[PDB]
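Take a look at the structure below.
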Amino acid sequence: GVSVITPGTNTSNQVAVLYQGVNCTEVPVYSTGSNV
Amino acid sequence: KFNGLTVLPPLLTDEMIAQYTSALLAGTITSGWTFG
Ligand SMILES: *[C@@H]1O[C@H](CO)[C@@H](O[C@@H]2O[C@H](CO)[C@@H](O)[C@H](O)[C@H]2NC(C)=O)[C@H](O)[C@H]1NC(C)=O
Ligand SMILES: *[C@@H]1O[C@H](CO)[C@@H](O)[C@H](O)[C@H]1NC(C)=O
């Protein structure tokens, strides 16, 4: 499963994605490059 | 354990609970009923 963390629509439009029950070696703008 | 269903992890780990219990127990040793 995938979940999204957001601080609210009114304040910002930036979210953080959380992939549940997966080890970060086959996850692949959110593919790579950003902070993992 | 991967068959179509998942098990989510608890929010508070064991150390969290142990530290709460130690705090309560030290409080009841030193203060008594006052800290309640
Ligand atoms: C995610 O996968 C990587 C790679 O398979 C795991 O890295 C291994 O870590 C152990 C413990 O340090 C080493 O003995 C292995 O040699 C590592 N693998 C490789 C290919 O070098 C990593 O532990 C995995 N993460 C989780 C949480 O399971
Ligand atoms: C947006 O919502 C948050 C809710 O935590 C509130 O604190 C903030 O004042 C709101 N801002 C505006 C501009 O509505």
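The residue numbers of chain B are those assigned by Swiss-Prot, with the residues present covering 854-889 sequentially.
Cβ coordinates are placed from backbone N, Cα and C, and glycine is handled just like the others.
Copied from Swiss-Prot, the annotated features are:
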- B:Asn856 to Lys: In strain: Omicron/BA.1 (VARIANT)
- B:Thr859 to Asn: In strain: Lambda/C.37 (VARIANT)
- B:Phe888 to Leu: In strain: Eta/B.1.525 (VARIANT)
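The number of other Cβ atoms within 10 Å of the Cβ belonging to B:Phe888 (variant position), over all protein chains shown, comes to 10. Looking at B:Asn856 (variant position) and B:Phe888 (variant position), their Cα atoms lie 49 Å from each other.
Of the variant positions B:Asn856, B:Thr859, B:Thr859 has the largest number of other Cβ atoms within 10 Å of its own Cβ. B:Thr859 (variant position) sits 41 Å from B:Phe888 (variant position), taking the Cα positions as reference.
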